Amino acid sequence: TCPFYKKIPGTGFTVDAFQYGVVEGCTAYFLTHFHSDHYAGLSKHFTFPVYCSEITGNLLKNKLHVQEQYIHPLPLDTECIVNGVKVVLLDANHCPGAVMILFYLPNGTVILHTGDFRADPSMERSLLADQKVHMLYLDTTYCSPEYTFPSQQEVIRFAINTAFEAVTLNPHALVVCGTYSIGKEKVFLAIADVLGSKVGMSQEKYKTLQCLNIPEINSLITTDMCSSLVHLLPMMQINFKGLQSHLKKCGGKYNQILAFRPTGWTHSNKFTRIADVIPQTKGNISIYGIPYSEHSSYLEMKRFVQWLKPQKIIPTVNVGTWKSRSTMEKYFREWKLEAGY
Ligand code: NI
């Protein structure tokens, strides 16, 4: 049964609410982005109108084989009427296709649901800037001040420089990169660009990536593993054993592996700088774990809520415990007192 923080009050609308079967009183189901926690339940036997972005729609048609008559793609930064109500889609600065949604309720109330997001000062010059938000449904994944990480550009900087140095020192090494889902494609697209290579990958990852409207993409990725010195692998293979095993498949082409595990936040960030990050190494194989976040840090989150000045905030991540809720409400009150709204 559908939780309260996935219902839009005063409408026939739900948000990322697909795993509960037939939601009583729902006429238009919304999907913020193509990640498994959010789409769980969708398939070729889904028969209600789904609203989403274009890219999200491609992933529904091609990866879940949801039928074409039910996918309603909506363009961004655009006022659209759905079941008598004005919606707007804005960039979530998360993974590809990821949106936030602005709902204009018939009784004058105005709701922002954030989906998943990495807050950015650029969001302060979107269509949000024109007006007031009475309720905010907020991705609170890193809502505690100990959650610090670098900017995406610092992380990619470090990944480029690392990879170009190792391969200029050893022209016979292979670079591998981890993935489970969509998102973080810059990790491997930038490493492959500094290095002269296309990216090598499986048939399933290649077709996921063919859904994402990335320009010049046919020139960047391939299913021919042998032609490539950057390779994509499932995240669970980025371990000494998984790699050893992959190094054998390549057949005396490479004699060294440098691997990148993109993680979210991890405790080591509290003490060490991006600059100072060091690998695990066994013999001829090395693994870097890198804090490439697609979620707001604490500092980013707070800044966005203070510019937005909502009347009421409802969290959507970390909702399960009394101690987590209590913690999050304490930061909402400090933010509000400080900015004075
Ligand atoms: Ni997500």
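Numbers in chain A track Swiss-Prot; the residues on display, in order, are 700-1040.
Structure method, as recorded: X-ray crystallography, 2.0 Å.
For all residues, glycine too, the Cβ spot is worked out from N, Cα and C.
The Cβ of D838 (mutagenesis position) has 24 neighbouring Cβ atoms from other residues within 10 Å, across all protein chains displayed. Under its mutagenesis annotations, Swiss-Prot gives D838 to N the following note: Impaired nuclear focus formation, reduced interaction with PIAS and increased sensitivity to cisplatin.
When other Cβ atoms within 10 Å of the Cβ of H994 (mutagenesis position) are tallied across all protein chains shown, the result is 22. Under the DSSP three-state reduction, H994 (mutagenesis position) is assigned to coil, being neither helix nor strand. Swiss-Prot lists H994 to A among its mutagenesis entries, and the accompanying note reads: Impaired nuclear focus formation, reduced interaction with PIAS and increased sensitivity to cisplatin.
Under the three-state DSSP scheme, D838 (mutagenesis position) falls in the coil class. Note: the Cα of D838 (mutagenesis position) and the Cα of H994 (mutagenesis position) are spaced 8 Å from each other.
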